[PDB]
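K.L.:
One structure is given below, represented as C-alpha cells, and several questions about it will come after.
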2 protein chains.
Amino acid sequence: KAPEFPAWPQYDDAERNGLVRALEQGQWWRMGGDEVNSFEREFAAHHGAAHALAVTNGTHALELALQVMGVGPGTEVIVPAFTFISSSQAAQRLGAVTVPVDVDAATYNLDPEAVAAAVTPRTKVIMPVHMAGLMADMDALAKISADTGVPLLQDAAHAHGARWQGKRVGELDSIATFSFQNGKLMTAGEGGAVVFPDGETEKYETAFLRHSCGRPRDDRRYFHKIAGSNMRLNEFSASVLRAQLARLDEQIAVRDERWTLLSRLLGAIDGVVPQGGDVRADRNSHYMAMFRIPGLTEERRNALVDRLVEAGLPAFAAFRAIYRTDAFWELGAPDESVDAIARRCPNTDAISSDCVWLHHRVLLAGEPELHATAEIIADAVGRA
Amino acid sequence: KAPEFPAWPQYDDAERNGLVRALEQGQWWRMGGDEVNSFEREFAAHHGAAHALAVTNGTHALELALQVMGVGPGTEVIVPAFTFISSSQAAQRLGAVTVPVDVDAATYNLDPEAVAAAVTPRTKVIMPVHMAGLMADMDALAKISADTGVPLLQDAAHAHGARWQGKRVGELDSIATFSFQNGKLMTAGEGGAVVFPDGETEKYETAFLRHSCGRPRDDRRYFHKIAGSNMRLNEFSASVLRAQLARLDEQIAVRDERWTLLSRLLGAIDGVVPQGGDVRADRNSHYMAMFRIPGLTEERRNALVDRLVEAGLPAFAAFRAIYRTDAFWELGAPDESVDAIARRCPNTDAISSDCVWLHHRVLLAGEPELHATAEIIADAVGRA
Ligand SMILES: Cc1ncc(COP(=O)(O)O)c(CNc2cccc(C(=O)O)c2)c1O
Ligand SMILES: Cc1ncc(COP(=O)(O)O)c(CNc2cccc(C(=O)O)c2)c1O
C-alpha cells in the first residue's frame, strides 16, 4: 500500500499539561498570565533575537513589522512575486504599493539583482521570504540595503530555526516575522511573532503599542497613544507553542537527513528538479519539500498533484504568482500591467505553473517511505 | 475584612475537556477541526443570527464588519465619543474618518439626535455601542438609518445575550460584533465574532473571504479573490468559548438581580448616579456596574478609584473621551479641533471625567457583599 508519513501537527503530554497550566492561571490573556510572556523570551532566545512579540498570526506579524518600519500610503514595498499572498497583502492593508520582484530559478528566493532594479525613492522596505526554510541571500540583500538605505524585513514564516552563515534569524540585524499556522514547523493552529534584533528596542516598544490598541502595558486610564489594532496572542495558544518549540531543532535535524535522500532521488527523475540549495544557508528548516517539472503548464502540474494525492502523498501546487491573483489587484496595485510584471518576473512566471511541494511531515518519515514516495513520483511524472 | 467576589474568568471541567477535545482532533485551525465551526453555529443560534463568523478578537470583528459594509478612505463612520478605543480605531485602520458623536447622560449610549446631526454624504456606517450591556436606542437609530440610508453596525462587545424589545442582538436586522477578551461576559482570553442577521448572507461570505487572506474555503491553487487579512480563530480558543457560552444566560440572570440591588444602593448615595436603565432593553447583560459622581474632575474620580481598589473593590475609571486620546488624532482625524468636538459632546466630556465602573464579577456576588460594597463606596465618595 501507499507509504505512510508521521502526523502533523504532533503533540503529547507537554501540550496537555501546557493547556492545563494556562487554564489554571485563571487569566487567559497576556496581561494576567505568563505563558505569552515566557513563550516570547523562549522564542527570542531560540532565534538569538533581542526581543520577540508573539501576535495573533503570521499575516499580522507582517502588518505590524511593516507598520513600525514606516510602511504606509505613499510607500512601496518590494516582495518576491513567488510567495504566500500574506507577504504582499500585508503591505496592501497598510495602504502601500506592493512591488513584486523576480526570484531565483533554483532556490526560489527573492533575486537580489531584480530587487536592485526595482528600488525607488518610494521604497520603504525590502522583504525577502526564506522559501520553504531555505534562507534568501541575506548578504547580497544586506548590501543593497546599505547602498539604498531601504531596510530589510525577513518574512520568516517558513524558517523557524534556520541559519544563514552560522547566524540565527534574529542575528541578521533585521526584524523578522514568523507564522505558527497549523501546517508550520511549530504550531498552535494559529499564531505569529515579530522578532527584533539587537539595536531595535524602540520599534519593539512601538510594535507592542500598535498591537495592543495603542495602549501602554501599564495604562489604567485609556491614554491610547497611537493607532493600531489588537494582535494579542492568548495564553492557551502560547502554552501549546512553548511545547512545540522544544521539539523544533531535532525535527529539523530529521528533515535535513531526509531531504538529502529525497532531493537526490527526485533529481534522478528526468524532468524533475528539486528546490536548489545554498551552502551559506547552513540550516534549512525544510518547511516544504519542493520540486519543479519545468515546461509543465499549470493544468498539467495541477493534474500531477491530483495523481500524487491519489497515490497517498500529501502533495500540493505551489504558490501562485501574486500578480496572477485577483486579490493583488484589488488595492495598492502597481501602475504596470499584468504582462509587464510577468515580463520582469520570468522565474516566478514559470515556477507559478510548474512547482509542486509535499508536506514537511514526509521529511520525518523513514528512508523506505521516501524511496516509495520517489517511485510514485517517478511513475506519475512519466504520465504528466 | 473587605467583601469578596467570585473569580473571573471562571471555568471547570467543561473547559478542561474542551481543550483536550480540541487538542486530540490533531488539527488546530478551523480548516481541519470542528470547534470553530460548531462554536459559530452555537453562537449564532444563541443570538438569533443567520450566521456567525468567529475571529481573532473584537477589534478585528469591527474591522471586518466595517470593511464588508464598505468602510474605507473617503468615508466617515459615526461612533459614540464615549467607548473603548477599538470602536473608532477600527474605522481609522481602514483609512476612514471617525466622527465621534455625543451619548446619553444617563445610559451613556450613542445619542440619536446627535447622530442625526452628524450625518453627512460621506457617512457609510453608524455604530451604536451597547454600553456595559445596556442596548442603545435601536428603534430611534433604526429610524435614522432608513431616513438617511446609512446602515447601522452594532458594537456588541459588552452585550452578549442582550435583548432589545424582546429581540436578540442578531434579530435586529443589523450586523453586530462581539469581543471575547479576558474581562468580557464570556471569554477565552482573546477572541471575537461578527454576527449577521437574516438577509445578509452575501456580506457574511465576503467577510469569510476577507478574514482568510481572501482565499475561498475550498481553494487549493492560491486563487486569492480580494484583499483582507488573517482573522481566523484557533480551535483551542473556540472550544473554551463553547463552554463559556453555556453558562452565559444564567450568569446574566444573577447579575440582573444583583444590579437591581446595587443600582438602588448606589442611587441612595448623595453625589452618586448609577448608569440609567431603559425598559425597551429587556435584557441588559451587565458587562460593567457603572456610576457617575457628577462634578468630579478626572483627578478626583481617579483618586476615588484608587481608594476603592485599596478597599478591596475591582473598580476602574471609565473610558476616556476618544477625542482626548492621542491615538485618535494620529490618522483619519476629523477636521474639527478638540474643543469643537468637545463642545458638541458635553455628556461624553463629563462622563469621561466622572464615571467609575466595577467589574461584572461583583454582580455575581451575594447580597451581603453588595451592601458592604456600597458602604465602602459611600464612605469613599464622602472624601472624594
Ligand atoms: C511565506 C508566508 N508568509 C506569511 C504567511 C502568513 O501566516 P498566517 O497564516 O500565520 O497568517 C504564510 C502562511 N502560509 C500558509 C498559510 C495557510 C495555508 C497555506 C497553504 O500553502 O496552503 C500556506 C506564509 O507561508
Ligand atoms: C465597546 C468595546 N468594543 C470593542 C472592543 C474590542 O475587543 P478586543 O479587546 O476583543 O479587541 C472592546 C474591548 N474592551 C476592553 C478590552 C481591554 C481592556 C478594557 C478595559 O476597560 O480595561 C476593555 C470594547 O469594550
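All chain B residue numbers match Swiss-Prot; in order, they span 5-388.
Positions of Cβ are set from backbone N, Cα and C atoms, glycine also.
Heads up, here are the entries from Swiss-Prot:
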MUTAGEN   B:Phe88 to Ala  Loss of AHBA synthase activity
MUTAGEN   B:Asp159 to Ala, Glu or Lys  Loss of AHBA synthase activity
MUTAGEN   B:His162 to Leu  2-fold decrease in AHBA synthase activity
MUTAGEN   B:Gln185 to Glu, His or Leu  Loss of AHBA synthase activity
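Map the listed features onto the structure and describe their local environment.
P.N.:
Under the three-state DSSP scheme, B:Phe88 (mutagenesis position) falls in the coil class. Sequence-distant neighbours of B:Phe88 (mutagenesis position): residues of the same chain at least 6 apart with a C-beta under 8 Å from its C-beta are B:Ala161, B:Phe323.
Here the Cβ of B:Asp159 (mutagenesis position) has 28 other Cβ atoms within 10 Å, regardless of which shown protein chain they belong to.
Secondary structure from DSSP puts B:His162 (mutagenesis position) in coil.
In the shown protein chains, 24 other C-beta atoms lie within 10 A of the C-beta of B:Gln185 (mutagenesis position). DSSP assigns B:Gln185 (mutagenesis position) to coil in the three-state reduction, placing it in neither a helix nor a strand.
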K.L.:
With every protein chain in view, what's the tally of Cβ atoms within 10 Å of the Cβ of B:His162 (mutagenesis position), excluding that atom itself?
P.N.:
26
K.L.:
Can you grab the distance from B:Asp159 (mutagenesis position) over to B:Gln185 (mutagenesis position)? Cα atoms, rounded to a whole Å.
P.N.:
14
K.L.:
Any idea what the Cα distance is from B:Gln185 (mutagenesis position) over to B:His162 (mutagenesis position), rounded to a whole Å?
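P.N.:
So the alpha carbons of B:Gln185 (mutagenesis position) and B:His162 (mutagenesis position) sit roughly 10 Å from each other.
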K.L.:
So if the criterion is CB under 8 Å to a CB of chain A, which of the mutagenesis positions B:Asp159, B:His162, B:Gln185 qualify?
P.N.:
B:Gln185
